[PDB]
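A.B. asks: Shown below is the structure under consideration.
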Amino acid sequence: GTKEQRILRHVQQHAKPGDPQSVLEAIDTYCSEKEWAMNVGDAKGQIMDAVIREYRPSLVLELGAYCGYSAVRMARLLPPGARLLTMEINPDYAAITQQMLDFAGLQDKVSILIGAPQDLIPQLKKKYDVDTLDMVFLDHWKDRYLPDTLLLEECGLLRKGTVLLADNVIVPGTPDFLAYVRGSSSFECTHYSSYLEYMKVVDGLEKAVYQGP
Ligand SMILES: O=P([O-])([O-])O
Ligand SMILES: O=P([O-])([O-])O
Ligand code: NA
């Protein structure tokens, strides 16, 4: 099968049903063994948890999904009354992500919207009754981080204190996205570099907190 199908199969064969921690560990172990992604829990999961704990969002928007690791990671921390919206253009990735959340017992915490963010973001207010977002997680399509961010602003979906957290921001990648959020007085920025036990960056994340237009 595809890599995402194989990740799901592994979780289904090895993880404890209804146990988000077990699901995350199964994905992490498998991806590390395959050398597809090293210790994602230490490299990005702990940082995601810290951001969610710091800001305590009621409404999180995830832009992009692959196998559902990130959706499980975030959704497991959301209390009653809080929820995750996940947008992903690839229906195969959306499908795996749905099955992964189902396995973790987290389906009622998340709505998956299948389509291009360009098309869906402008529908959030009128179609999905959103006013503003508390947090945005930018997950996988780094060439879309800047245009997604500008569209969120254009649509009036960011408010003062909304936190954007972008994964896989490792120099010299995403130079335009970083120059934009750092250069703009509308964002307060923090960069995280995860080295695990060695000398080279394994994953990098940018936190950008909206300060208003
Ligand atoms: O795999 P993910 O976490 O969905 O990106
Ligand atoms: O590169 P870094 O982020 O400085 O460590
Ligand atoms: Na800035």
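Per Swiss-Prot, chain A residues shown: 46-258, in order.
Just so it is clear, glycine is given a Cβ too, placed from its N, Cα and C backbone atoms.
Copying in the features that Swiss-Prot gives for the protein in this structure:
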{"type": "MUTAGEN", "residues": "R51 to L", "note": "Reduces methyltransferase activity against norepinephrine"}
{"type": "BINDING", "residues": "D184, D212, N213", "note": "Mg(2+) binding site"}
{"type": "BINDING", "residues": "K187, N213, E242", "note": "substrate binding site"}
A.B. asks: Can you tell me whether DSSP puts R51 (mutagenesis position) in helix, strand or coil?
C.D. replies: helix
A.B. asks: Rounded to an integer, what is the Cα-Cα distance in Å between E242 (substrate binding site) and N213 (Mg(2+) binding site)?
C.D. replies: 18
A.B. asks: If I take the alpha carbons of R51 (mutagenesis position) and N213 (Mg(2+) binding site), what is the distance between them in whole Å?
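C.D. replies: Cα-Cα distance, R51 (mutagenesis position) to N213 (Mg(2+) binding site): 22 Å.
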A.B. asks: Once the chains shown are all counted, how many other Cβ atoms turn up within 10 Å of the Cβ of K187 (substrate binding site)?
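C.D. replies: I count 17 other Cβ atoms within 10 Å of it.
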A.B. asks: Of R51, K187, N213, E242, listed as recorded positions, which ones have a Cβ less than 6 Å away from ligand 1?
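C.D. replies: Result: none.
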A.B. asks: Which of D184, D212, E242 has the fewest nearby Cβ atoms, counting only those within 10 Å, among these binding-site residues?
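C.D. replies: Each of the binding-site residues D184, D212, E242 was scored by Cβ atoms within 10 Å; lowest is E242.
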A.B. asks: Count, for each of the recorded positions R51, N213, the other C-beta atoms lying within 10 angstroms of its own C-beta, and report the residue with the smallest count.
C.D. replies: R51
A.B. asks: For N213 (Mg(2+) binding site) and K187 (substrate binding site), determine the Cα separation and express it in whole Å.
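C.D. replies: Distance between the two Cα atoms comes out at 7 Å.
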A.B. asks: Within the same chain, and leaving aside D184, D212, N213, name every residue whose CB is within 8 angstroms of the centroid of the CB atoms belonging to the recorded Mg(2+) site, in sequence order.
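C.D. replies: Counting only non-site residues, the set is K89, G109, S115, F182, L183, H185, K187, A211, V214, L250.
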A.B. asks: With H, G and I counted as helix, E and B as strand and the rest as coil, say where DSSP puts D212 (Mg(2+) binding site).
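C.D. replies: In the DSSP reduction, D212 (Mg(2+) binding site) maps to strand.
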